[PDB]
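The block underneath contains the structure these notes are about, expressed in structure tokens.
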Amino acid sequence: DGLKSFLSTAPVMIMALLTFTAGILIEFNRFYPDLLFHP
Amino acid sequence: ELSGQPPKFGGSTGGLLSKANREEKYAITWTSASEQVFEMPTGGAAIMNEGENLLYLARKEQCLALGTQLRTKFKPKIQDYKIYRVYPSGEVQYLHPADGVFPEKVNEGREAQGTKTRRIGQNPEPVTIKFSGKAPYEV
Amino acid sequence: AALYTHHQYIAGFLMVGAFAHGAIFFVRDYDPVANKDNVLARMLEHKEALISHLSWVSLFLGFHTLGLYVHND
Amino acid sequence: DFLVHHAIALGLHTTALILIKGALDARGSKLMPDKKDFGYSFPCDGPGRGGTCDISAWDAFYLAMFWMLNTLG
Amino acid sequence: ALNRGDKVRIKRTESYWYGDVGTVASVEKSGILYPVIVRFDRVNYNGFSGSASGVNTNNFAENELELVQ
Amino acid sequence: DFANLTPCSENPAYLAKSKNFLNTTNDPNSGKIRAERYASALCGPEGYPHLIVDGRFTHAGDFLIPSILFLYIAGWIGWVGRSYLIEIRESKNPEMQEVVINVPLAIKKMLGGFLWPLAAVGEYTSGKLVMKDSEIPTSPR
Amino acid sequence: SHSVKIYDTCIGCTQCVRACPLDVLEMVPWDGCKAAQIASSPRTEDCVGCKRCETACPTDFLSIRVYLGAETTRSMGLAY
Amino acid sequence: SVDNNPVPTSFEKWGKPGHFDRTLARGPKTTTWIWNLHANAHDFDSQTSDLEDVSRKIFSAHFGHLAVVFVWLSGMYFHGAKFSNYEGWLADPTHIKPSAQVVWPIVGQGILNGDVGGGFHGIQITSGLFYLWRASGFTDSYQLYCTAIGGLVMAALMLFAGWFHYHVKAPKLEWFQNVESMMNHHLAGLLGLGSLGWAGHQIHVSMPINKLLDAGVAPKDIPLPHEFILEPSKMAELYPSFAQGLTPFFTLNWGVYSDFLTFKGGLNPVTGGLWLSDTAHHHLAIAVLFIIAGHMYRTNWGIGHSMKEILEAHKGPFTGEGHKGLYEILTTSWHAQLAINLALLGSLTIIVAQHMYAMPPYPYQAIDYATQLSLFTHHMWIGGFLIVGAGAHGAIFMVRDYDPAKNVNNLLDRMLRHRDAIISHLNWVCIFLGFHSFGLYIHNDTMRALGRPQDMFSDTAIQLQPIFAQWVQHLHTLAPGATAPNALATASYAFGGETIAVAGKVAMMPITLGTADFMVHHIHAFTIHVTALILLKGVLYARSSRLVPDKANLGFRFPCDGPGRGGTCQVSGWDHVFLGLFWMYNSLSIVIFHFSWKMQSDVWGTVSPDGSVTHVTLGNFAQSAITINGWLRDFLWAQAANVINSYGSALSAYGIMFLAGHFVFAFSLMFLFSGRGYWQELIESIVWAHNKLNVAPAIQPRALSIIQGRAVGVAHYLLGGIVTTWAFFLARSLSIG
Amino acid sequence: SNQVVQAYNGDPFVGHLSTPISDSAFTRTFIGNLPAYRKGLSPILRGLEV
Ligand code: CLA
Ligand code: CLA
Ligand code: CLA
Ligand code: CLA
Ligand SMILES: CCCCCCCCCCCCCCCC(=O)OC[C@H](COP(=O)(O)OC[C@@H](O)CO)OC(=O)CCCCCCCCCCCCCCC
Ligand SMILES: CC1=C(/C=C/C(C)=C/C=C/C(C)=C\C=C\C=C(C)\C=C\C=C(C)\C=C\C2=C[C@H](C)[C@H](O)CC2(C)C)C(C)(C)C[C@@H](O)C1
Ligand SMILES: CC1=C(/C=C/C(C)=C/C=C/C(C)=C/C=C/C=C(C)/C=C/C=C(C)/C=C/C2=C(C)CCCC2(C)C)C(C)(C)CCC1
Ligand SMILES: CC1=C(/C=C/C(C)=C\C=C\C(C)=C\C=C\C=C(C)\C=C\C=C(C)\C=C\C2=C(C)CCCC2(C)C)C(C)(C)CCC1
Ligand code: SF4
Ligand SMILES: [Cl-]
């Protein structure tokens, strides 16, 4: 059960959350690019 | 006078400068049960004789670092070293340990100097002692 | 150009000296008893609020100015 | 002009932050509460208590010189 | 007056825990300038540069502590 | 209003540039939809679109919408972190869960932040948000 | 020479005396603490100002304070 | 002597950070804990006091490092086979630039996928992978894919070996202390047999497709590398020495092999690389000499040498007991070995950088000026970093592993006894060199600014001719035929000869040495001496000085011993490393600036068909590199126009990093000019603000430590400056053409 | 013995070494007969020669 708490260490959660947010942003750009305002 | 054999040493550039014959030098004497090698505080290794050893150094801190090495880096702990200050007029003033007891242990007859009957936070304001020539901790 | 640059440099020096000599006043000349509960000692009282709010607005300005400049670049 | 005005604002705010923190901690802080006994200018309080380099208010003047020069540049 | 287990506020005007709450561990006997041992959840600054902790206990007087219970 | 600037579809630098806007993604229409989106903005003499943050409602997409969206998300982030810090304070080693993060209670609060301003005003009105000056640790003043 | 002062929060742990590399401090008998000893500084003319004694002190807002003052050959640690 | 299952494999201790340090395992109280954690991971001598377990940890970490390097090399081969244009570059070398990185079209970054040739869109790689792959005989993407898969398998093998040698079957201490056999096994083993195998590979595989591609055969018409070994008739078709077989090798008649093992020298005038026959004969000679060298020391059969006896026999009237004791130091202290190995490996990487440009060993590498500049600068920087690490681990050995009772009147003790004389004379040398190089530059700047060009130090004025270097260049020019009779051409045409003009570009010419070369070489001497002075004073005074006589008790890495004794901040060996890092950075920046300017001014350019060469910066080095203003204007200002006018193009990323490094350097000055007391008081104010809204963290935030503040400052300084110089150099040399 | 490096004037704790540069017989007879050190010289003659 130590691997579950090893993933639970702070750098692994912060890198997983950074990858998740970066994936969301990259996917929203590659679906809908070039947004400077609300049309 | 100061007695003891000088530890056998090849000589080094880290030793005494003209301050030793001009202002002051320091001496450390210790008794040794055997002949073993110690580290000079001026760099390098020296061999201390069996019996009395007398070493001349430039600073009091070098003598006290040697004494710390003597107390801590030898399996029979050399705990009887005496550190003196030597003046070029020839007068030798005994320094350490001053009362014959190492200062980490209490001794009667030691007077409290540098002791303050107030706390650290109840020193007076500097503005109260302007143009007096004395600091808040000196009053 | 020389006149404007010279006077803004002199102004920066004088303002830094003003704050430095205010610090010197606080070190040497400040009486907390004679200045009790006035504006000086009240500024001493909430000095953490002033320092933290200046730090927040400096972080705000630097973050967003650098973000806009780097986005543009 | 707008972006460089906010950069100028950042420089003014940060230089004021350094100078104000120095002036209001000249008398003392939680790391060094007897700073007024040591005066305006002194090197440090040693490596003890975590290390205390550039803890005097003179040092905050010295730090704010750099930010003042940055803002003026 | 204070006993072990109470929670108190520091009023030394100079400590790291001024404003912080601490717990009373024991009270030493009379004739002692600062008798009461107070333990704290947050450590102080004490240690060489690079140390990962400080001390969490201190010695106070009775008038420097304010009882909050 | 805004006499120094022009609508983008009238500013001829904007047409001369938006005829040749580069396609960012693999869609060939990306520059064309960029031109169609940016034609409704307010362009300068150089042709690039300029944004107004004065508070004009027709310029709500310039400032108002992304600012209120950022405020909603930042409140979500701050309230999730604050409630996590409040909850893990009553534990044996609150520093341990700060450095080896307890996953399920964090996830429970992460899918609990969709009502954050009501919770914020409730915690402010119940005294759970702001402490007193005497309660908090202070430097020697 | 530098000034070394000892204040009444001293609890006689002797750690400042052990930490001092120039034999400035001793421990003298006292009554203000359970250890019944207080640090003293008879040899401040040998003090260099290294503040190792301050680093060793465990009382919050240290009971020993070193103030750098007049600078001598001994205080600047000069071997020349 | 191998242990059986010393350390079990469990997943539980992965989840508790700080298990290796006793203080760290209690848990976090301040944030310094976290910063202590990463700082204390690889200091194996401090965690455990037994040399055996430290050696086990080092062996398994070496296997892990080899696994990381194999993963990197496998990724390089995979990116050269799937997302590259090695196909297409190989049929047409000089129309198509190498490109082995393809970048997705997102957020406008697809502009970086520039037109490199043959309908390809990608970043022009400057590492030189294509030229080495051509030099090895690579001709297909599938073989590069096979090499990538083999690298992945070898990385998995390295990981399994590390796990096996730490957790299952782990050696004892006298296995490590047997260095007499280890040196034989490394000389006759790794280096010697590796170069013998590569010479065999050269002769059999790399030579045929290389010589057919130089002849004019299309790469598809050269079938595959294995069918040469399937049928030996192709070698006798091409190299007619392959008719007698292995008979002249064993019968002392090696002159039969003087058709694929030669002593030509110079460069191949189709590619600009070194002759592959020359490199194969060199590798064979290196292999034989290394096999001979790897039978020096006694291992298990009573024949050989004792390194201890050799060291103990070396003593003289000046040096007391001589090299007595150095075997015990180098067999018990890992740090002493690490110091001397880092010094020699950094010097070797610098030697590699200096030898690779003047004798280019890869085809079409020399005419790719970007690749040449990149390889020179990269290997220079690697060597300088390793030399700083050498000084570091010498100081670490002095603090930790030195013992005075076991070094009496040997060389090391006499070093410690006359360190004042050593450091004072090195100090005088550094001041003399700084004056008589940089003040020559200052003199020249002032005399040019005052309108006195006849009073400058230049070739058209008061001359400083490097006559000894010119005489050695002359002796190298008259070498092949008089002092090297069997050598056909000179060792390098930089010493003197004729200009190789592969395609329209230059590869090598005589690099002439005048007054500016004299001045910049003495600048190099000065800067190297100051870096050496800093690191050698850090080593020699790591234990004690007249200021702090007990410095060894304070350790290797400590900020200071307080404001007393006048002030003792930055006395530690670590702080000498910190200062030597900046001085090595300064030294190598000047070295690579000298290289870039001299190569663009007096070597590189475009050759006319009549035989004239128009250089890149038209020979301005002789008159502009004698002033600081010339370095500022004609080198920095002029050549930075490529990196700043890159925006809107494929080189614009080099623009961005040119800004970005400029950020980080300046960011570094925050950490370098300030101290942690200010930052701690500021943190107290922000914690009070967090106390107001009950967002105070349980781990208390602290300012960084003094040592860590210095470390962050030097790291950001070196990173920002190196990224700036990298961006500038690459955008200049991808636009030289 | 054969060691040409000795203690300076027989004192190993004075910070100097008896070396063939510092304390050879040629060094003493040359430096001590330079005008700044030559025995019996009036200081005006020392200064004059220098
Ligand atoms: C270009 C150099 C540079 C930069 C960026 C900063 C930045 C800062 N300084 Mg500063 N400083 C500098 C030079 C610099 N300093 C120098 C030379 C000195 C003289 C010693 C000082 C002296 C100084 C003092 C004395 C004080 C500051 C303060 C500040 C902060 C003000 C907040 C702000 O501006 O916005 C916020 C920050 C930024 C704009 C910069 C950081 C933004 C980064 C780039 C975002 C990305 C981070 C990235 C994702 C991290 C991942 C790393 C990963 C790649 C490994 C900020 C952190 C003050 C402070 O702390 O106020 C709160 C303060 O009291 N500095
Ligand atoms: C799945 C197999 C496995 C398991 C269960 C363990 C478990 C353990 N190892 Mg171990 N080890 C393994 C594989 C494994 N290891 C391999 C493959 C190697 C060879 C490199 C080693 C080398 C090794 C050494 C030398 C040491 C241990 C130690 C330990 C113990 C402490 C935990 C630890 O290191 O902190 C947890 C640490 C991490 C999670 C760090 C992760 C790796 C970092 C990020 C660096 C990445 C480089 C990596 C090692 C190799 C490259 C990765 C690859 C993808 C390219 C623990 C019982 C230590 C010990 O005895 O404790 C006192 C110790 O000294 N191991
Ligand atoms: C063969 C090479 C080699 C080896 C085996 C070692 C081994 C060791 N060194 Mg050492 N060192 C080396 C090269 C080497 N070093 C070089 C080349 C230098 C000169 C820079 C140093 C400078 C050096 C110092 C100054 C110190 C050590 C220390 C240590 C010990 C612990 C390492 C440690 O703390 O890990 C943990 C390492 C880190 C936390 C560093 C990571 C942060 C680095 C600086 C980031 C670098 C930037 C990166 C390349 C790019 C950033 C990308 C980003 C933008 C995303 C260990 C014995 C330390 C010690 O305790 O001594 C016993 C110590 O104080 N070494
Ligand atoms: C451009 C900035 C600069 C300059 C000029 C220097 C200068 C020097 N550093 Mg240095 N240093 C610098 C930045 C600089 N540093 C930085 C940023 C760091 C931080 C890491 C350091 C860290 C550092 C260390 C750690 C060391 C030095 C050393 C030295 C000295 C080398 C010996 C030498 O060259 O003597 C000759 C002097 C010069 C070349 C200076 C210029 C003299 C000019 C050309 C002549 C002027 C004529 C006349 C005197 C003018 C008088 C005018 C009249 C009206 C009075 C020298 C004094 C080393 C040292 O002391 O070794 C001996 C040493 O150990 N420095
Ligand atoms: C650039 C090339 C042209 C210029 C060359 C100028 C040479 C400079 C002067 C000669 C240095 C002599 C040292 C060797 C002579 C030498 O090795 O003597 C030999 C002697 C050791 O004698 P033993 O017989 O005791 O040696 C037995 C050995 O096996 C060790 O136990 O070493 C010493 O006395 C050490 C003192 C060296 C003191 C000199 C310090 C050198 C500083 C100058 C370094 C300059 C190098 C410049 C060239 C790179
Ligand atoms: C609520 C919240 C917190 C608590 C937060 C605090 C404590 C906030 C403290 C606030 C104070 C004390 C005063 C606030 C001053 C706030 C202000 C003045 C206004 C900022 C301006 C606003 C709307 C108007 C902006 C113009 C007006 C108009 C909208 C234009 O179009 C644009 C523009 C910019 C000109 C946290 C941080 C703890 C955690 C979070 O998750 C929840
Ligand atoms: C706009 C306008 C107007 C208005 C005006 C105004 C309102 C102004 C104001 C102004 C201001 C509002 C200003 C300010 C400034 C400030 C400053 C700049 C400050 C500074 C500070 C300092 C420097 C401090 C110091 C100190 C210290 C630190 C401590 C001690 C004390 C002392 C004080 C010394 C009018 C109506 C006319 C008209 C229209 C226009
Ligand atoms: C520095 C560097 C580098 C490089 C390196 C190299 C490339 C190397 C090479 C190396 C090599 C190249 C080596 C090899 C070796 C080999 C070996 C180690 C092997 C051995 C083994 C064995 C055991 C064998 C066996 C056998 C025999 C004996 C006989 C025949 C058969 C057989 C073969 C089987 C890189 C860039 C990467 C990275 C960075 C740094
Ligand atoms: S490093 Fe910092 S704390 Fe140490 S002596 Fe220097 S200024 Fe003072
Ligand atoms: Cl010029």
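Residues 2-81, in that order, are what chain G shows, numbered as in Swiss-Prot.
Backbone N, Cα and C define each Cβ position, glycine as well.
For G:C11 ([4Fe-4S] cluster 1 binding site), the same-chain residues 6+ apart in sequence whose C-beta sits under 8 angstroms from its C-beta are G:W31, G:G33, G:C34, G:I39, G:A40, G:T60, G:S64, G:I65. Swiss-Prot lists G:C11, G:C14, G:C17, G:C58 with the feature [4Fe-4S] cluster 1 binding site.
Look at Swiss-Prot and you will find G:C21, G:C48, G:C51, G:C54 tagged as [4Fe-4S] cluster 2 binding site. Every protein chain considered, the tally of other Cβ atoms within 10 Å of the Cβ of G:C21 ([4Fe-4S] cluster 2 binding site) stands at 26.
What Swiss-Prot lists as domain '4Fe-4S ferredoxin-type 1' is G:2-31, and the listing cites sequence analysis. Per-class residue totals from DSSP over the domain '4Fe-4S ferredoxin-type 1' (G:2-31), listed helix then strand then coil: 5 helix, 8 strand, 17 coil.
The domain '4Fe-4S ferredoxin-type 2' annotation in Swiss-Prot covers G:39-68 and is backed by sequence analysis.
Swiss-Prot lists G:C14 to D among its mutagenesis entries, and the accompanying note reads: No detectable PsaC, D or E; when associated with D-51. On its own chain, G:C14 (mutagenesis position) has G:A36, G:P59 as residues at least 6 apart in sequence with a Cβ closer than 8 Å to its own Cβ.
In Swiss-Prot, a mutagenesis experiment is listed as G:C14 to A, annotated with the note No detectable PsaC, D or E.
Here Swiss-Prot notes a mutagenesis experiment, G:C14 to D or S, with the remark: Considerably decreases amount of functional PSI, grows mixotrophically only under very low light.
Around G:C51 (mutagenesis position), the same-chain residues at least 6 positions away in sequence with a Cβ under 8 Å from its Cβ are G:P22, G:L23. Annotation of the published mutagenesis G:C51 to D in Swiss-Prot: No detectable PsaC, D or E; when associated with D-14; the original residue is retained in the structure shown.
Among the mutagenesis experiments that Swiss-Prot reports, G:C51 to D or S is described with the note: Considerably decreases amount of functional PSI, grows mixotrophically only under very low light.
Listed in Swiss-Prot as a mutagenesis experiment, G:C51 to A is described as follows: No detectable PsaC, D or E.
For the pair formed by G:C54 ([4Fe-4S] cluster 2 binding site) and G:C17 ([4Fe-4S] cluster 1 binding site), distance between Cα atoms is given as 4 Å, rounded to the nearest Å.
Between the C-alpha atoms of G:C21 ([4Fe-4S] cluster 2 binding site) and G:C58 ([4Fe-4S] cluster 1 binding site), the distance comes to 11 Å.
In three-state terms derived from DSSP, G:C54 ([4Fe-4S] cluster 2 binding site) belongs to a helical segment. Sequence-distant neighbours of G:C17 ([4Fe-4S] cluster 1 binding site) (same chain, 6+ apart, CB under 8 A from its CB) are G:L26, G:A40, G:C54, G:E55, G:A57, G:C58, G:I65. Cβ contacts within 10 Å of G:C48 ([4Fe-4S] cluster 2 binding site), excluding its own Cβ and spanning all protein chains shown: 27.
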